[PDB]
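Student: Quick one: the structure is below, and I'll ask about it shortly.
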Amino acid sequence: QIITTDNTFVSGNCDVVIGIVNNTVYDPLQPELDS
Amino acid sequence: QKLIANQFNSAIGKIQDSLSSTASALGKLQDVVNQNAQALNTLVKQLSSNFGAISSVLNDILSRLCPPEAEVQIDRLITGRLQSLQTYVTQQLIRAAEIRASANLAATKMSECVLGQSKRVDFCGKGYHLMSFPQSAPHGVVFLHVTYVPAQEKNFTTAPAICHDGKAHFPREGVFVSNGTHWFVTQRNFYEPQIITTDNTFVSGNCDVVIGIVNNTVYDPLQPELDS
Amino acid sequence: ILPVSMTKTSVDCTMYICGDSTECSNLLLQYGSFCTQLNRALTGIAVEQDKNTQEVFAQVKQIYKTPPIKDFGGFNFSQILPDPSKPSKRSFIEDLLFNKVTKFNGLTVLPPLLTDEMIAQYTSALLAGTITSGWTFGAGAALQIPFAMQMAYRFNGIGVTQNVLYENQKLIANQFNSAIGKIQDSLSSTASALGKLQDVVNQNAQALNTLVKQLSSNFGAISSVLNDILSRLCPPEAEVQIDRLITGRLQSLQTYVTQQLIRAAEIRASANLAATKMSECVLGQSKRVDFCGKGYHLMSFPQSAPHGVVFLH
Amino acid sequence: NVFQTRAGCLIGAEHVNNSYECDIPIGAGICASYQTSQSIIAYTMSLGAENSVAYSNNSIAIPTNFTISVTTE
């Protein structure tokens, strides 16, 4: 599935986690609200 | 919470009434007492046996006879009384293995039913396990297993998935049900119907594949907030 | 495959040791309550074999029966459900299991309390509940649920999202139907599969045959034929010879009853395991790794066999 | 007054066509019980109340209410 704000949760920031990777997370509200 | 508390308090009352009325209810413990008592009474009664000696009573042999014959009489009592003991001790070793197998089960019910909540079906009493309470008993343990029993069934028409705008929607947790005209999603173990929505369902693929998929609208809580 | 019960025996230790000789019976009375405690031990074993069977199969409060229309979403239980063609309504697979598994001296076999037909009515009820109502018939009232939706609950129970079932339902049904077909081939071709039940038959037959052959032994008497001693000799010497036969035949019984008490504890351990697999594998969906077969467990079907239960996990 | 069971010949027990829970076991599916005028009756044991679940490809039953059960082991 596409990585989204609906199938993921946040905790903390990029500094702590060993082996974290940069990728865009899609927020389904953003294009729906911008339309 | 008031209903559940009253059902629990009522069910604890039924335990007192059951035990007070029904002395046979502890039959598992009373049989273990009776078997160990019957084994000792059998071991003691075997001292009254002759085993082929002139008497069952050793002081008859020692008062009436002298060693050249008395040792022939005593060796029959030794042979029979030693066989009587080896039989008792063998059956106590086997009965001790039966009680150890029961104590290992009771220690496992302590850990899994009392110190925990058990997903294991019928391990902690019939119904879905909530919790258990240990009470001591003579040479044993009693567990009062509190369980949820689902208790007033109603029939509903049901569907594996819901068709909306070509997408097939499946419930996140629960099942789709209908009262006859309207479709709801409910949790599985208690009827609490809710409107079918983009929040309590997930999409996977489209209306072609699923056997027995049904058409119903899926409400989107963002839509009336966003457009109005 | 699990053992559940073993051949119930009753041994008339007076007819085994003596048999019609009232001279020997009056000597056997001098050994006291050995003969009643041998019968007590064999009766405790025998009554336990009916309990072992009751604990495994009688886990269902009502005799459920399947609907006249078999609309189970493509899953084909016909090989494991009762067969109306048979005089006793075992399933097709239960008949394979019943085909794969195969005196005067006071030794006797008592019948089981439940006939093989009553065991088959319990495996029918457990199976008909499991197919028509999921785990719910174990918890309370049987609640109907469509079998494809029950298998979608079984999929959520293994952490596989239920759309993975409904989007593959024909494939999953064909794999299940094919896997039940492979059970029939295995049970038709390979008798060594049932070896765990056949060994319980063989051990109890061998124990009785050994107990019979031990009547032929002299134990140091002039003969093992008790009527030789009583025809050739006179009571002051005949009782010395008969006490050797009584001692050896009584020791032969105590050896048999001891090994049957140990073997009964092995069968009871297996019956308590089978009763736990009935509750957790059939009436539920066990999370316990490799408890209900190798894989992420979905459901299990009980089938009866001689002296045992067979779970199709 | 006489009944051939598969366990053996049973004498003094009244054979009955009705079926009940097993009171005293006899073997091969037979049990006996003292019942009403009183006699020892002997019968083929009942395994439980017979039930057909209301199954179909689109019907589900859901509990609308529950009971908390406390059971003694």
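The numbering of chain D matches Swiss-Prot: 641-676, 689-725, in order.
Determined via electron microscopy, 3.1 Å.
Note: Cβ is positioned from N, Cα and C throughout, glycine not excepted.
Straight out of Swiss-Prot:
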MUTAGEN   D:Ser673 to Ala  No effect on O-glycosylation by host GALNT1
MUTAGEN   D:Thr676 to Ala  Partial loss of O-glycosylation by host GALNT1
VARIANT   D:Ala653 to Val  In strain: 19B/501Y
VARIANT   D:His655 to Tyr  In strain: Gamma/P.1, 19B/501T, 19B/501Y, Omicron/BA.1, Omicron/BA.2, Omicron/BA.2.12.1, Omicron/BA.2.75, Omicron/BA.4, Omicron/BA.5, Omicron/BQ.1.1, Omicron/XBB.1.5, Omicron/EG.5.1
VARIANT   D:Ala701 to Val  In strain: Beta/B.1.351, Iota/B.1.526
VARIANT   D:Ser704 to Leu  In strain: Omicron/BA.2.12.1
VARIANT   D:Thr716 to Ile  In strain: Alpha/B.1.1.7
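I would like each feature placed in context: is it buried or exposed, what are its neighbours, and how far apart are things?
Tutor: The DSSP secondary structure for D:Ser673 (mutagenesis position) is strand. Less than 8 angstroms from the CB of D:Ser673 (mutagenesis position) sit D:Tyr660, D:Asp663, D:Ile664, D:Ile692, D:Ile693, D:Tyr695, each of them six or more residues away in the same chain.
D:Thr676 (mutagenesis position): 6 other CB atoms within 10 A of its CB, across all protein chains.
In the three-state DSSP classification, D:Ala653 (variant position) falls within coil.
Around D:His655 (variant position), the C-beta neighbours below 8 angstroms that are at least 6 residues distant in the chain are D:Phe643, D:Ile693, D:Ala694, D:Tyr695.
Under the DSSP three-state reduction, D:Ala701 (variant position) is assigned to strand. With a cut-off of 8 Å between CB atoms and residues at least 6 apart in sequence, the same chain places nothing near D:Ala701 (variant position).
Taking Cβ-Cβ distances under 8 Å and a sequence gap of 6 or more within the same chain, D:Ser704 (variant position) has no neighbours at all.
Residues within less than 8 Å, Cβ to Cβ, of D:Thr716 (variant position) and separated from it by at least 6 positions along the same chain comprise none. Look at D:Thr716 (variant position): DSSP puts it in coil.
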Student: Short of 8 angstroms on C-beta distance to chain B, which of the listed recorded positions (D:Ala653, D:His655, D:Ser673, D:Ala701, D:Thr716) are there?
Tutor: D:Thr716
Student: Below 8 Å between Cβ atoms and chain C: which of D:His655, D:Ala701, D:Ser704 make it? I'm asking about the variant positions.
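Tutor: The answer, in sequence order, is D:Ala701, D:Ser704.
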Student: How long is the line from the C-alpha of D:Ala653 (variant position) to the C-alpha of D:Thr676 (mutagenesis position), rounded to the nearest angstrom?
Tutor: 13
Student: How many other Cβ atoms are found within 10 Å of the Cβ atom of D:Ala653 (variant position), counting all protein chains shown?
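Tutor: Excluding its own Cβ, D:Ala653 (variant position) sees 21 Cβ atoms within 10 Å.
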